[PDB]
Amino acid sequence: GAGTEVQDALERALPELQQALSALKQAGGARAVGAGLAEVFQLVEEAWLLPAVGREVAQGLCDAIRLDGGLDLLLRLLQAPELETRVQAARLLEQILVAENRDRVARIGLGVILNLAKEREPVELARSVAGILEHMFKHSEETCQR
Amino acid sequence: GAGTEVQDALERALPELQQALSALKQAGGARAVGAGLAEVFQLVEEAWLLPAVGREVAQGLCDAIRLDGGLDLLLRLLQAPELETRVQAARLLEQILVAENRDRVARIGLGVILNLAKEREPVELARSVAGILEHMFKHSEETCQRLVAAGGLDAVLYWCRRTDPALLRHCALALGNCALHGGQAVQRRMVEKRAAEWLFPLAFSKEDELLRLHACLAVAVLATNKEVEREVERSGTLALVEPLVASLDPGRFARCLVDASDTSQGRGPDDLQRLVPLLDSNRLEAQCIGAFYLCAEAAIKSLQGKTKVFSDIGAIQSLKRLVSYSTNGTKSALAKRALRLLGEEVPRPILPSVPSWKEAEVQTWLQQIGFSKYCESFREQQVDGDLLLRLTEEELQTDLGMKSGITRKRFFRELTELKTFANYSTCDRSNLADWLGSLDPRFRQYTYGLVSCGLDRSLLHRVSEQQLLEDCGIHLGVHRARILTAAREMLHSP
Amino acid sequence: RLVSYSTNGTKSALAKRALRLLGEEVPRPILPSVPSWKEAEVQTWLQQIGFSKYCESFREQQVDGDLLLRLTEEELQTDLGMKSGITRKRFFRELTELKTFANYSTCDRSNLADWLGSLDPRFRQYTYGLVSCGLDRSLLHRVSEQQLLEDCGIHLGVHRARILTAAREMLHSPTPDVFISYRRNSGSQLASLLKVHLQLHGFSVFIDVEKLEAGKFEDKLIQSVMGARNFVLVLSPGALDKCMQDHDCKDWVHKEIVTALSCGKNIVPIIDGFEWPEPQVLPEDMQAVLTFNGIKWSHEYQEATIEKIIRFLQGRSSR
């Protein structure tokens, strides 16, 4: 049913996240951001989970998260003064870099990741930013040079 | 109704101006001249105003103003003792210079404009005479020679100081057109007068982007020339090209440049061939700016049916060659976007490790450079990367099937272009590539010829000239002589 | 032929008018940058000189400007199809007529064209032959006669002899200084303009060029401000409001003050459109700047203002 579900899996995942991704977007609550973050993280851990369906449901979903104007939200929240919102935003950013989103991140974001590379102590930060650098070394030769 | 109104628009505009242009022609009234001036200025601001009709109604009207004997009236009133009649006459003269009237102005008027170039103080004077010089730099090379040799450039470089948001656009376009259609001598005398330094306050203003675009275009055209690129790089204004191009969108400046100058469908063919020679050069800023302008023009000209001028000029082959050897993110993006706007398919970038290639990669290479009809012979003889890097003329002539000498010379030209780009990390030992490229950028193309024979930086001090003629494959005697004289010195001296 | 190589307005006009009086069509002038030509322009050239029946062979072999400037007799005889020696000699005559007219601004480096044309007007036709091989005015003093026979393509022995004897004679016989701090919002214009006005008098100067929204702290800008001899400050209207009682790094103009003042160098303020405030709107480390005095900028006698601001630096004892 994989050749059938290419409309069906995307017609049951975008329905809810399509609002929830911006449901809490302007709220400057300390503990408010974490809930939506966890929600989206659960969904991207759901797309990959079910076998033989997870490739297209993951890639089209990630492309929709790119097209919805949410990367700039992540790039903002990476510079927030609180630390647990930073680590949750990083662990969510780890799971989105596929071959198309990585171009946009290499276009705009590249400086904030280097700014995060100075913070060494919190382990959940390092565990995700190491994977971010892992995925970002595969893009181009100029990116590796930088 | 544009194909109908070519009689109808001219049968409702000439009716009134045809008398009003000379209605007040002999009157020496101080305040009398201004009324007719304003009247005509209103009409020429009416012709351009209404869209999709303004091109022919403007050009034929201007031709009729030329044929009516009114240019001499303007050239008289430019020398009048009163000042407000001078500024109104100048602002009217700005709006008439089209490709035919400009010849007559360059014939007769050229001295009075230079006489006006001394008056710097009244701003409405400078705002129009800057546009007059802008339009007059596009005529010929002799006209540019005169305007640089009679002090008409000093005016522009002094007016670069002021802070008017409409004077500086004319100033930037003046310097750009002068460097573009000027020639060699005018460029040297431009860079001698520190024009590269004065472009920096014009490109650093963060108020508008059209000023930055025209300033970067002017500095790129000046930096394409090889003789004075050292001065321009010492000026330090080339470093401000990359951020600007990287932080814009061609799609939004498309739907711009369609209303500002004359509401036209872009720049002409002979204007478009002024960008392609700066698209093929060993500079990065120049290539980026060229890519930007071509992308924008392609956007504007692909809505229409004219999709053949970019093949007549030869921008398709240059853009594909720009994509294939892309060592940057910005110009590669712009190039791919500009090729996507046309029907030409996008090429893929090629791996820089030229040795250890296989037959497939060689085929794709021959598919991107243009030698697509010889792919069969290569797939037949099973040529690879190694066998490609060591080809000679005999194998081309005999079994690969390149009979004509001009095809062989094209092939070698493309090949030597490719061999300065490759990565010799798996063959070289003592980094001989770098030691060659230090002498001359063109000297890297022989490095594999040296490495596959077995030389390195410890074994070059005792090689002969004959030993480089057939073993390593260096044909030009000058190149052999320089390699020998630069290596024989180096025993352990550097 | 007079129209095609027209370097004047009068004779070109008269020529076009005289051709218009006859049934012959008017040719178009050709661009003087002969390298970086394409196939179309080559075709029009062959349409104007008279070799109009060989256009097919050129469009077939895809000859361009570069491949035209380096043609030899063999390619004419073999595949381009000029069998007779008299046609080849006409073609070379027209070509050498064209090559003394071209513009080598994008290939030449040391202006070798001029040094050739000084010997003889007919000697410019070989300049591309020299440039594409790689020679220049520093590398001609050690070339041979054989090395000009096949590499550069000079056939007449007299010409080689004169080039060698005229070149072999000629061996040689014929950290920034100051810094400029300025508000990113306003005062961009007078900062750029002060930069160019200082640089034109022989002083080096380094200005901030779009560092923000990136790595901002210790990002190779703090040694610059301590290794620069003289310090400059741009007082735009409403330029000191953001640093009023914040004493943090978000005030991008603060750090430079706190470091240039630690070093103890000359800080010249530029007074324009604004005067100093009360001394309570700035912290304890910023009470000194409120007391300094500087130059009053004007948009009328800028040259005098520069002539006066030179002395206010350490120009007496710089460098």
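Numbers in chain B come straight from Swiss-Prot, and the residues shown are 56-549, in order.
Cβ coordinates come from backbone N, Cα and C, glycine included.
The NAD(+) 1 binding site annotation in Swiss-Prot covers B:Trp103, B:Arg110, B:149-157, B:190-193. The domain 'SAM 1' annotation in Swiss-Prot covers B:412-476. The domain 'SAM 2' annotation in Swiss-Prot covers B:486-548 and rests on sequence analysis. Looking at Swiss-Prot, you'll find the mutagenesis B:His190 to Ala noted as follows: In WQH to A mutant: Increased NAD(+)-binding to ARM repeats, leading to decreased NAD(+) hydrolase activity; when associated with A-103 and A-150. Under its mutagenesis entries, Swiss-Prot includes B:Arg249 to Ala with the note: No effect on octamer formation; does not affect NAD(+) hydrolase activity. One mutagenesis experiment named in Swiss-Prot is B:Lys261 to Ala, and its note says No effect on octamer formation; does not affect NAD(+) hydrolase activity. Under its mutagenesis entries, Swiss-Prot includes B:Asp454 to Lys with the note: Reduced ability to form an octameric ring and promote axonal degeneration following injury. Quoted from Swiss-Prot for the published mutagenesis B:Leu531 to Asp: Slightly reduced ability to form an octameric ring and promote axonal degeneration following injury. Among the mutagenesis results in Swiss-Prot, B:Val533 to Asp has the note: Slightly reduced ability to form an octameric ring and promote axonal degeneration following injury. The residue drawn here is the original one.
Positions of the features from Swiss-Prot, shown on the structure.
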residue	record	Cβ contacts under 8 Å, 6 or more apart
B:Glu149	NAD(+) 1 binding site	B:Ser183, B:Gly186, B:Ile187, B:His190
B:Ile151	NAD(+) 1 binding site	B:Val99, B:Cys117, B:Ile120
B:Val153	NAD(+) 1 binding site	B:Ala113, B:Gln114, B:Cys117, B:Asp118
B:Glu155	NAD(+) 1 binding site	B:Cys117, B:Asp118, B:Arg121
B:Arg157	NAD(+) 1 binding site	B:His190, B:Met191, B:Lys193, B:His194
B:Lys261	mutagenesis position	none
B:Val533	mutagenesis position	none
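Looking at B:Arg249 (mutagenesis position) and B:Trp103 (NAD(+) 1 binding site), their Cα atoms lie 37 Å from each other. Counting only same-chain residues at least 6 apart in sequence, those with a Cβ under 8 Å from the Cβ of B:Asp454 (mutagenesis position) are B:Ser432, B:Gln436. Separating the Cα atoms of B:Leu531 (mutagenesis position) and B:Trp103 (NAD(+) 1 binding site) is a whole-number distance of 60 Å. For the domain 'SAM 1' (B:412-476), DSSP puts the residue distribution at 49 helix, 0 strand, 16 coil. According to DSSP, B:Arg249 (mutagenesis position) is assigned to coil rather than to any helix or strand. Contact annotation for chain C: of the listed recorded positions (B:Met191, B:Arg249, B:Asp454, B:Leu531, B:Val533), B:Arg249, B:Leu531, B:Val533 place their CB atoms under 8 A from a CB atom of that chain. Residue with the densest Cβ environment among the recorded positions B:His190, B:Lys193, B:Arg249: B:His190, by other Cβ atoms within 10 Å. In three-state terms derived from DSSP, B:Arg157 (NAD(+) 1 binding site) belongs to a helical segment. Fewest other C-beta atoms within 10 angstroms, among the recorded positions B:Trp103, B:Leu531, are seen around B:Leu531. Counted with DSSP, the domain 'SAM 2' (B:486-548) comes out as 33 helix, 0 strand, 30 coil. A 10 Å cutoff on Cβ-Cβ distances gives B:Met191 (NAD(+) 1 binding site) a total of 24 other Cβ atoms nearby, all chains included. DSSP classifies B:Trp103 (NAD(+) 1 binding site) as coil under the three-state reduction.
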